[PDB]
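Here the structure is laid out as structure tokens; the discussion comes afterwards.
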Amino acid sequence: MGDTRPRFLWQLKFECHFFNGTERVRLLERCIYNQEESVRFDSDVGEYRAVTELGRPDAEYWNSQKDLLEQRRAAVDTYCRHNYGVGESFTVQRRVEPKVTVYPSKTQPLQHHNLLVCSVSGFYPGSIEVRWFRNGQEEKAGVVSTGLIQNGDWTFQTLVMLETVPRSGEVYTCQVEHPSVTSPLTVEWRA
Amino acid sequence: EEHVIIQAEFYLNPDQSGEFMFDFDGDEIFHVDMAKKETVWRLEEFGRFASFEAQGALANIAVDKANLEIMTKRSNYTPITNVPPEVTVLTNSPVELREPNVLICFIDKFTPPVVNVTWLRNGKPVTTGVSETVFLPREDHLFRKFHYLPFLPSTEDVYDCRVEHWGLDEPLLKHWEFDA
Amino acid sequence: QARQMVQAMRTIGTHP
């Protein structure tokens, strides 16, 4: 696309930060011009502060409006705590159990070595532990994770690979701990 | 920190593009469709348990546009620097021949929030069953987006995501196929 | 049913 006209971008972010549910709440109101935060309201501070010279005129103009500062000060309750109770049942309390699969990688990059994949698909929330075991001893060498992948649809995936040297007499176990299940998920692979 | 809820809005000139959405720990709760003037919940079930008055979002966007015009002049007409996207293609789950799956095109770390995304099957554009998200915020004030293509895995078919952005010298292709 | 309402912060005009 040959549209070379200059672009100008204005963003506003109202961030509600929660610690131990609604026990501690911090509101951060942020104004961003192009890619540079210019001015912000932090409920901990209680007024607008310029973060760049561009934002000075706005911090001065807004800080001199006593009722705006009052409404912003109360927002931690009328906005953050209010919205947390409305959303709590389908966000904070959301739980979705992973599908766990073990298979040899369709790609084998290392000789005398069987690369095994533990796939963990479709879980929520993000906190998860994936561990490899061989005849019930934990394996930590030769483990490589994609880490946490957000699918964009309120689910996560992760792939945890094990570089193995195949022997007779072995069972490999991928063990998954996740808040959605009361005991760990296990999937075995045998040669 | 247990959790973060963000109300993120933007206005972009000269495209005349406005967006209004809520984020919970990096996932979209909902956005307002500026054309239909209606709340669109990310998962339909969310709309069973909450509601939002969309006209509130349209009034905020009018103010945001008015403010962009002030800030544009106040900056001595300083335009945004283009940051081009990082692009990744992967499936929703491990591929099994003739078992339905979804290709994800993840477009990350870019600005401004304008991109043209196409799916290709065996070199030709495909639109059947495709879907996308709006522009999702990042803490560095860049954007993220996802595009999705449902498909039946085969050994015959190959796919690409095609991404166009002003920060790129050329349009990008990210390829996916299932071999052997 | 009794609607659970999300509340929006209102954006305000900058220094003119």
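All residue numbers given for chain B refer to Swiss-Prot; the residues shown span 28-207 in order.
For this deposited structure, the header notes the method as X-ray crystallography, 1.6 Å.
Cβ from N, Cα, C; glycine included.
For reference, Swiss-Prot has these:
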- B:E65 to K: Impairs the interaction with HLA-DM complex, CLIP dissociation and peptide exchange (MUTAGEN)
- B:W68 to F: Decreases the interaction with HLA-DM complex and peptide exchange (MUTAGEN)
- B:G74 to S: Increases the interaction with HLA-DM complex and peptide exchange (MUTAGEN)
- B:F76 to W: Increases the interaction with HLA-DM complex and peptide exchange (MUTAGEN)
- B:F76 to A, S, V or L: Impairs the interaction with HLA-DM complex, CLIP dissociation and peptide exchange (MUTAGEN)
- B:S78 to D or H: Decreases the interaction with HLA-DM complex and peptide exchange (MUTAGEN)
- B:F79 to A or C: Increases the interaction with HLA-DM complex and peptide exchange (MUTAGEN)
- B:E80 to A: Increases the interaction with HLA-DM complex and peptide exchange. Decreases the affinity of the interaction with TCR by more than five-fold (MUTAGEN)
- B:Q82 to A: Decreases the interaction with HLA-DM complex and peptide exchange (MUTAGEN)
- B:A93 to L: Decreases the affinity of the interaction with TCR by more than five-fold (MUTAGEN)
- B:112-204: domain 'Ig-like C1-type' (DOMAIN)
- B:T115 to R: Decreases the interaction with CD4 (MUTAGEN)
- B:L117 to R: Decreases the interaction with CD4 (MUTAGEN)
- B:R125 to A: Impairs the interaction with HLA-DM complex and peptide exchange (MUTAGEN)
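Everything Swiss-Prot records as a feature, shown here on the structure.
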residue: B:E65; record: mutagenesis position; Cβ contacts under 8 Å, 6 or more apart: B:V59, B:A81
residue: B:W68; record: mutagenesis position; Cβ contacts under 8 Å, 6 or more apart: B:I56, B:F57, B:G74
residue: B:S78; record: mutagenesis position; Cβ contacts under 8 Å, 6 or more apart: B:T66
residue: B:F79; record: mutagenesis position; Cβ contacts under 8 Å, 6 or more apart: B:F57, B:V59, B:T66
residue: B:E80; record: mutagenesis position; Cβ contacts under 8 Å, 6 or more apart: none
residue: B:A93; record: mutagenesis position; Cβ contacts under 8 Å, 6 or more apart: none
residue: B:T115; record: mutagenesis position; Cβ contacts under 8 Å, 6 or more apart: B:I131, B:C132, B:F133, B:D135, B:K201
residue: B:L117; record: mutagenesis position; Cβ contacts under 8 Å, 6 or more apart: B:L130, B:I131, B:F133, B:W203
residue: B:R125; record: mutagenesis position; Cβ contacts under 8 Å, 6 or more apart: B:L179, B:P180, B:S181
For this session: For B:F76 (mutagenesis position) and B:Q82 (mutagenesis position), determine the Cα separation and express it in whole Å.
Result: 20
For this session: Report, in sequence order, every one of the mutagenesis positions (B:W68, B:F76, B:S78, B:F79, B:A93, B:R125) having a CB within less than 8 angstroms of a CB belonging to chain C; if no such residue exists, report 'none'.
Result: B:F76, B:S78, B:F79, B:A93
Exercise. Non-local Cβ contacts of B:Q82 (mutagenesis position) (under 8 Å, 6 or more apart, same chain)?
Worked result: B:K64
Problem set entry | Tally of residues which DSSP labels helix, strand or coil - the domain 'Ig-like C1-type' (B:112-204) | 0 helix, 52 strand, 41 coil
Problem set entry | Chain A, Cβ under 8 Å: which of the mutagenesis positions B:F76, B:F79, B:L117 qualify | B:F76, B:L117
Problem set entry | B:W68 (mutagenesis position): secondary structure state under DSSP, collapsed to three categories | strand
Exercise. So, in DSSP terms, is B:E80 (mutagenesis position) helix, strand, or coil?
Worked result: coil
